[PDB]
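Student: Here it is, the structure, as structure tokens.
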Amino acid sequence: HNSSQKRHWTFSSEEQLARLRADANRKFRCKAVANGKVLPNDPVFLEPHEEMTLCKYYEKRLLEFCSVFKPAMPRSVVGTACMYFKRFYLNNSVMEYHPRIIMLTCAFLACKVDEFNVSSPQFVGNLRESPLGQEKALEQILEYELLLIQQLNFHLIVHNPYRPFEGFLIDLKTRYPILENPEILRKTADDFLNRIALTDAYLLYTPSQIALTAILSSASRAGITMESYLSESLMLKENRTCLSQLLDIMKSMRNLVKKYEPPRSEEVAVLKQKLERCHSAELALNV
Amino acid sequence: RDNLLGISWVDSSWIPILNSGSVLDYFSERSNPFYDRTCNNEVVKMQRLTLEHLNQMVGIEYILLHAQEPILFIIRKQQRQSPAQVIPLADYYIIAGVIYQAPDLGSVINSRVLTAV
Amino acid sequence: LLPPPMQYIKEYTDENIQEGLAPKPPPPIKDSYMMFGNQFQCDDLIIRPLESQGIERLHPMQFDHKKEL
Amino acid sequence: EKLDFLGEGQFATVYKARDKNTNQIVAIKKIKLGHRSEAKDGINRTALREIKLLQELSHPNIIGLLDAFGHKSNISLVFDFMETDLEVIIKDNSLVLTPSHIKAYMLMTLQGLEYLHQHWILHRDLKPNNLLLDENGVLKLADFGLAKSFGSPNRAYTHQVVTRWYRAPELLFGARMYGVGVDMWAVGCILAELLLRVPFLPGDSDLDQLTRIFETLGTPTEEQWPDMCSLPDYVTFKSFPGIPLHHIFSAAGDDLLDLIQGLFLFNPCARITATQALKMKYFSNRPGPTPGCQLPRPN
Amino acid sequence: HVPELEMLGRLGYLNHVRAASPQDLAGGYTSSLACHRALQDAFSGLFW
């Protein structure tokens, strides 16, 4: 993003993210203990990896909810919403804001920023909830919308890995004739992109490089390699150096994708019961 | 545009409607070889109001110098560096609704000696 | 831009001198529309145009000028 | 620390002061909306766009969302305080008719427009105002509420948007798609006003404004960009004989004459581009653009 | 990097998801604007 902005919000490497999530978990734990509602280290407090697993399963459910939206939705808007949701829990804890409220809100704010100009009946129709309960959730949605931007540091733009894909394919139709009619390449690349989106890839790698790696994985799976295209990018600065960095990033991406798996529902329900009990616990804020 | 000294420009309608107030307008009729769009009187017309603005914005300001009511109306071209600072560029004199450029005391004499000899 | 006092015809003239032989003849009496000066000044017209063209007429066709004046 | 109450705004309220932190002067915005519905739409689209777009667009000729907070229902946006605005300045009775100063204002506006076009985000609504002048006088663009991105994917492009006095001819037709054309024609009308001193084309309502634009530039030629009537909504306008740019603004230096002719060109395709306009030789000429040290200031 | 005018194979291909269309072309937005935005954005970044 030569447009800066996300230049500040591009966390560089796996450990920093791990550390930040861990620290927010500690932060909530401590505020609560200090308030002194409870003695330290009671059963209710959760663990960060468990919180992350619950978040991922619920986020896959949120992606299904985005897909079943009655009005047609651009892939950009879905992506914007997921990114916003991941970045939100890098600053706070699952318990402080229940994941359901956060998911719905990320979605409405996202639609407003991306100019989908959603109709109010269409949004209410998509939700499978009682109008009164949907209105109760909508009241919370308002307050949590402002809360989201506050903890989002007001950095709203999100780079979506699509645009680059269309662009690289046009470069494909022009600079290299070695490969041909790369559309099988197109669908496989989409399959790799959804799997890439579920990972912390959005946060770590550059999105253009993410699209290029999806194209490369599709090519390797089907029978073509782009050494020559990589060679046209070598027709550039860094002389030999660019290629080693590209290969290392591609290998790390492949490793995360192979290791990432959907959390089992049996484990997820245990976690759900625990968190539900947790928010049912006494927080209460201030007078 | 070959020689500004050797050009004369006129217009009959403006001739009967000519007065000390309208001399600048006659020079300003446009399509007049002596005057130019670059002059600030033109900028003032393009904007609004003509008052002490020639002393505020200082630059090319054609101003009437001496006037005889019936015909004689002399105009001077000034270039101002600042208020109370005037630099005279040239003089264009209008006789009988006919505009000429005032000849230099020396260019006229050079041409004159050349023809006689 | 800056047109001069009008010049003499240059379009013709060269033909009229010719060699003193084979000259262009007098142009024919164009009995229609011409453009002297700036006005059309076309032929076939009256002397006092009726006031009916351009204004109301408050006087009947008897028009005994001395009485109506 | 709120220290001044400049006044309310179209969808906002403004106060001028020093914040909880440093003593530096800044303008503070407070969010304004109709929250009566128990089903409010949360924040407004204009607000959402304006905040992120200003934050992203950082340029010596673009204002920027600096600090931003929102502990209460209130959402606070921090923008630097500016001196006034070109619009009221030239609106007032001639205090200082200043020729080359108009050229300097045009240069700052064009540099801001070039940066915004490069960043790939159209300024949907430059209006005569909505342009602000600071104490130094560097003019940076400001209102960003109606802006949107412009890209390859087909999407519902918003329609009938710019203020009627300054309206792009393609938008006046009823066109479903658009390009840098809107912003270029509008800078063009603002220059028109600086030279003419009063607004160029007056439209009480859509049709009258289209008729007046056509009267000012004549009927567009069939060669221009035929399909001008083939866009979705077109009505043959009067068959005006047409007037040269020389007719509407009577005169100035012809280089200015050329920039104008160029921003105006009818085919949206030919409407001159930002880089193209800076590269115009008119900017690199004997008249010098004002540094802004001598830029005119009223009261 | 990428040039503003295409006059290349990309312009010759002139093909997008819907390629280009005539009536809206009055609207301007010749696909040209289109591929330029697309490529520029994609190329943005690639190396943090």
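Residue numbering for chain D follows Swiss-Prot, covering 13-311 in order.
If you check the header, you will see the structure was determined by electron microscopy, 4.1 Å.
Each residue, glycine too, has its Cβ placed from N, Cα and C.
The annotation ATP binding site is assigned in Swiss-Prot to D:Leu18, D:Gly19, D:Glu20, D:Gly21, D:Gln22, D:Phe23, D:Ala24, D:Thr25, D:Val26, D:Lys41 on the grounds of experimental evidence. Here Swiss-Prot notes a mutagenesis experiment, D:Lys41 to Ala, with the remark: Total loss of activity. The note that Swiss-Prot attaches to the published mutagenesis D:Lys41 to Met is: No effect on interaction with HINT1. Quoted from Swiss-Prot, the note on the mutagenesis of D:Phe91 to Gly is: Enhanced capacity to bind ATP analogs. Sequence annotations record features per position, and here Swiss-Prot assigns active site, proton acceptor to D:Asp137 based on experimental evidence. What Swiss-Prot says about the mutagenesis result for D:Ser164 to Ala is this: No mitotic repression of transcriptional activity of the reconstituted TFIIH complex. According to Swiss-Prot, the mutagenesis experiment D:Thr170 to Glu carries the following note: No effect on interaction with HINT1. Quoted from Swiss-Prot, the note on the mutagenesis of D:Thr170 to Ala is: Total loss of activity. Total loss of transcriptional activity of the reconstituted TFIIH complex.
A description of the local structural setting of each listed feature is requested, covering burial, neighbours and distances.
Tutor: DSSP assigns D:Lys41 (mutagenesis position) to a strand. The local packing around D:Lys41 (mutagenesis position), expressed as other Cβ atoms within 10 Å of its Cβ over all shown chains, amounts to 21.
DSSP classifies D:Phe91 (mutagenesis position) as strand under the three-state reduction. Within 10 Å of the C-beta atom of D:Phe91 (mutagenesis position) sit 20 other C-beta atoms, taking all shown protein chains into account.
Classification of D:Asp137 (active site, proton acceptor) by DSSP places it in coil, neither helical nor stranded.
Of all the Cβ atoms in the protein chains shown, 20 others lie within 10 Å of the Cβ of D:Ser164 (mutagenesis position). Under the DSSP three-state reduction, D:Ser164 (mutagenesis position) is assigned to coil, being neither helix nor strand.
For D:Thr170 (mutagenesis position), the same-chain residues lying six or more positions away in sequence with a CB closer than 8 A to its CB are D:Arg136, D:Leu158, D:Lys160. Under the three-state DSSP scheme, D:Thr170 (mutagenesis position) falls in the coil class.
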Student: Measuring Cα to Cα, how many angstrom lie between D:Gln22 (ATP binding site) and D:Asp137 (active site, proton acceptor)?
Tutor: 14
Student: In Å, rounded, how far does the Cα of D:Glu20 (ATP binding site) sit from the Cα of D:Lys41 (mutagenesis position)?
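Tutor: That comes out at 10 Å between the alpha carbons.
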Student: Which residue among the binding-site residues D:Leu18, D:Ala24, D:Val26 has the fewest other Cβ atoms within 10 Å of its Cβ, if you could check?
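Tutor: Each of the binding-site residues D:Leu18, D:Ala24, D:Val26 was scored; lowest Cβ tally within 10 Å is D:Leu18.
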Student: At a 10 A cut-off on CB-CB distances, which of the recorded positions D:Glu20, D:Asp137 has the highest count?
Tutor: D:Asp137
Student: Could you check the recorded positions D:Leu18, D:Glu20, D:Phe91, D:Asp137, D:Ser164 and tell me which sit with their Cβ under 8 Å of a chain A Cβ?
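Tutor: Qualifying residues, whose Cβ lies under 8 Å from chain A: D:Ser164.
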Student: Around the ATP site recorded as D:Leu18, D:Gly19, D:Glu20, D:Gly21, D:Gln22, D:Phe23, D:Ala24, D:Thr25, D:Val26, D:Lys41, what other same-chain residues have a C-beta within 8 angstroms of the site's C-beta center?
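Tutor: Going along the sequence, the neighbours come out as D:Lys42, D:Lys44.
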Student: Round to a whole number and give the Cα-to-Cα distance in Å for the pair D:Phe91 (mutagenesis position) and D:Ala24 (ATP binding site).
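Tutor: If we compare the Cα positions of D:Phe91 (mutagenesis position) and D:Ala24 (ATP binding site), the gap is 13 Å.
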